[PDB]
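Notes for the one structure printed next.
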Amino acid sequence: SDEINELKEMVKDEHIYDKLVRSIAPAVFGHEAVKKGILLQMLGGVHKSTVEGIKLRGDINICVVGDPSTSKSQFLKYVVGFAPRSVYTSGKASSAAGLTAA
Amino acid sequence: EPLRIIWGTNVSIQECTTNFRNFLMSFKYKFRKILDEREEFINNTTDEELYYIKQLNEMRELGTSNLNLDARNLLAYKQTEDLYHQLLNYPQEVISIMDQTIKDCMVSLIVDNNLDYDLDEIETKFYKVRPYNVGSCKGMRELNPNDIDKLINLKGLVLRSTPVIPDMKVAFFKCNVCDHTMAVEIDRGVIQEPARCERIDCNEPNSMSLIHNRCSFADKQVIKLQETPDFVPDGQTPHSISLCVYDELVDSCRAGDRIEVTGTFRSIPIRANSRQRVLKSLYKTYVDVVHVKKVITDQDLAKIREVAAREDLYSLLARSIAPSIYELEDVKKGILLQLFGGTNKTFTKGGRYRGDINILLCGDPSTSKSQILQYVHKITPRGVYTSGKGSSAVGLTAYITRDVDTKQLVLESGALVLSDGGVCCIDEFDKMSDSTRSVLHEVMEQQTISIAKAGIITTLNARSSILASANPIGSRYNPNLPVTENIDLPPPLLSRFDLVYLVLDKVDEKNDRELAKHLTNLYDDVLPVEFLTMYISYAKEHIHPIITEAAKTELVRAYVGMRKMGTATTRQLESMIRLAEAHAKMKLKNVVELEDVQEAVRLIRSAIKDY
DNA sequence: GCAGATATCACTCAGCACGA
DNA sequence: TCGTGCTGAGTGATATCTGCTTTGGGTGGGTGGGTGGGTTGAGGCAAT
Ligand SMILES: Nc1ncnc2c1ncn2[C@@H]1O[C@H](COP(=O)(O)OP(=O)(O)O)[C@@H](O)[C@H]1O
Ligand SMILES: Nc1ncnc2c1ncn2[C@@H]1O[C@H](COP(=O)(O)OP(=O)(O)O)[C@@H](O)[C@H]1O
Ligand SMILES: [Mg+2]
Ligand SMILES: [Zn+2]
């Protein structure tokens, strides 16, 4: 009941969207678009199956491109340290297997 | 009055016990000095005190059951001259007698001294002696049958050790009928089992059963020792000898370590087949280890704190790190600050921040680059001297393999992983394929390596400092063209390095003269390396600087000024922070002052060089 | 021919009741 | 008050008996021998 009360208080606020955007990745400084993208990725989208039987995707993929020395890996480390289920992998270390069924 | 005597000899055990008790009771280290013709070195405090009495008292206070013994001390005394030979020739009986005498001495010390120490703890404790320095170190290729069942001394390299093996000590039997429990001892690996229940009312024969989980057990481990490479006569496969260690000495030596072991050179038969008493005529040889040696005081702390007060400490340390190198004070200073390292930060709501400094030494060929690399490689406690074109991308990080003994998938540690907490060294950075260099991108940024391939998904910590060197594309460095052209390497990579030095061998009539006079004398004091290592270790362990407001107020200014004159990115500000923290560590301060950060920024501008 | 696990038979010992 | 001949009982030594292979794998070898048998497939890494 108490957690439900807190949740409904959260929803009641009319500035929820920007509050969540600001909260995400607190360590990094003022990257609103990237934080918004990470949030929307975390929420995800509805997956549906037509009358056919073919499946329409419902997940979101985001790629952050930037010059070195910028705050790219900080976002990734935050997601790894916050998301319910997640893994961290490197491009050079990873291979066809391990990144897929082996 | 039967007389106890060691089998096959004429030594009375009571004589051994009384002589050892007298030696322990009254022995002063001055005798050891007298024996070695060191009479003039005798003091009046340490050498006039009962050595082993203090050893036993310290044992009791710390609650330990081990007393390391020196045979040369036995030789020093008068009553125990023959005891040395007896120990050498009949190690097992003498060792057992010494253990029992040590226990008796402890009990007598407690009782006679009228101390309040409870007798229960000492009574139920097993005491063991570990003699060492028992004579010349025999070679692994000089052990003959003559030297069987005698105390020998060996040195070698550990190759592999088995996991802990439980060895039975006291068996436990329970009668199936009357549920009566009795404990029986084990002699020579044989259980003295009872034929029938020991009770009088119940005497049912063959009704006793062994309760496996109530018998007392000890620790056993088997190690393989390979002789040192030097002993190899004509370049063949080095020989190996097996060792057995029990109780405390278990898990005392790791794989790939040089140790000196004293033990009994035993021999044991091998059964021809599992289901018969038949034995092979050839006996297996092995060593029963009784001692293993792997080959800060308040006074030192009072001494160390004296150096820190010295005004010219920076110059002293920079001049002592690399005594031979001449007139490279800035390079030496930069190298030194890498050994100390920045300050460690544990940080939730985010990620850990590590104060590790990366230095690049790129310049003209003949200048002392590799020499400094070797000099630092010696000082650091951990590090791998990897080179260019002699290392691989996988070889640096980690290699996936399988364990034959366990038949399980395991992974080895690469050069970077093996340097966790040390300083990695790379010689030819330019002569390295960019495929392998991409590995270093994550090491210098996240201080971790993540591998996901062939069913292994795990991350290995690589919290190490990188010290690399590069040479110019041409035969020398040309000042005219910019830095990004002369040294190769991607421009972005050069920005990652905390400091990037540039040492060039200009031609002059005085610099060359002085250098020649300095490199020819081989055919301004510097601290001994032994003390310097302790200094850096103490500073790295205890001190932990914390930034002050004055530091931030001008650090913002310094970073913004660096960016204004224009390559300069946030990594430079983080490098300034790390360097300021590291320099404060040198002077043993818990607060970073304006002077230290000024020195850090001074070093950074004057490395690339102030055209 | 050789070692080990197994079962067979024969011999000798401590208790018992009676007679001296 | 007591001494000794008969009995059931239980080990000790000895009689027959099964077994004498056994086993998949290269720190068990090839002077133990093939009539005792062993017939992959993906994934990772050095060389280039
Ligand atoms: N906006 C920021 N907020 C906090 N830290 C930052 C920011 N920008 C850069 N940094 C720091 O600079 C360092 C360099 O970034 P890095 O992770 O190397 O980027 P890349 O992923 O491109 O290599 C990071 O470790 C980070 O701590
Ligand atoms: N300033 C100096 N101090 C001491 N030795 C020097 C100095 N400059 C050059 N040398 C000598 O010149 C040689 C340079 O070789 P090296 O250090 O291997 O150069 P690099 O590693 O850069 O190819 C060294 O053996 C060293 O003895
Ligand atoms: Mg070199
Ligand atoms: Zn019983």
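Following Swiss-Prot, chain B shows residues 175-469, 501-728, 739-781, 792-836, kept in their order.
This deposition comes from electron microscopy, 3.5 Å.
Backbone N, Cα and C atoms are what each Cβ position is placed from, and that goes for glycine too.
The feature domain 'MCM' is assigned by Swiss-Prot to B:518-725.
The number of other CB atoms found within 10 A of the CB of B:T572 (ATP binding site), across every protein chain shown, is 19. In the three-state DSSP scheme, B:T572 (ATP binding site) is classed as coil. Residues or ranges marked as ATP binding site by Swiss-Prot: B:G568, B:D569, B:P570, B:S571, B:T572, B:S573, B:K574, B:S575.
Swiss-Prot lists B:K574 to A among its mutagenesis entries, and the accompanying note reads: Loss of MCM2-7 complex helicase activity.
The Cβ neighbour count for B:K574 (mutagenesis position), using a 10 Å radius over every protein chain in view, is 20. Annotation for the binding-site residues B:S571, B:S573, B:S575: lowest Cβ count within 10 Å of the residue's own Cβ, B:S571. Of the chain residues outside the ATP site list B:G568, B:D569, B:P570, B:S571, B:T572, B:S573, B:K574, B:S575, B:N676, B:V708, B:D710 have their Cβ within 8 Å of the site's Cβ mean position. Of all the binding-site residues listed (B:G568, B:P570), B:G568 sits in the most crowded Cβ setting, with the most other Cβ atoms within 10 Å.
With a CB cut-off of under 6 A applied against ligand 2, the binding-site residues B:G568, B:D569, B:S571, B:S573 are reduced to B:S571, B:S573. Close to ligand 3, meaning a Cβ under 6 Å from one of its atoms, are these of the binding-site residues B:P570, B:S571, B:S573, B:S575: B:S575.
Rounded to a whole value, the Cα-Cα separation of B:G568 (ATP binding site) and B:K574 (mutagenesis position) is 8 Å.
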